[PDB]
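Notes follow once the structure below has been shown.
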Amino acid sequence: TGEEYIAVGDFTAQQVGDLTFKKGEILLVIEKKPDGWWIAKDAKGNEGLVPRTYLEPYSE
């Protein structure tokens, strides 16, 4: 149900859809960059809109 990257940027959600992650945490990704965003998940349970741009793959 997605692949996991970690964010390496500190983004917050300003609109609905997006999530709030920090510069070096682990996220999951679910959908591919239509316009820049994928639908990701965090280590809380929720899922948002995070870009790929500041996402790096992880070593599970």
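Swiss-Prot numbering applies to chain A: residues 153-212, in that order.
We read in the header that solution NMR was used to get this structure.
Here the Cβ of each residue, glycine as well, is placed from N, Cα and C on the backbone.
One mutagenesis experiment catalogued in Swiss-Prot, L180 to P, is accompanied by this note: Loss of SH3 domain fold. Spatially close to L180 (mutagenesis position) yet at least six residues away along the chain are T153, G154, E155, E156, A192, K193, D194, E199, judged by Cβ distances under 8 angstroms. Classification of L180 (mutagenesis position) by DSSP places it within a strand.
Around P203 (mutagenesis position), the C-beta neighbours below 8 angstroms that are at least 6 residues distant in the chain are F163, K185, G188, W189, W190. Here the residue is the original one, but Swiss-Prot notes a mutagenesis experiment at this spot, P203 to L: Does not affect fold stability, as assessed by circular dichroism thermal denaturation melting curves and by NMR spectroscopy. Affects interaction with PKD1.
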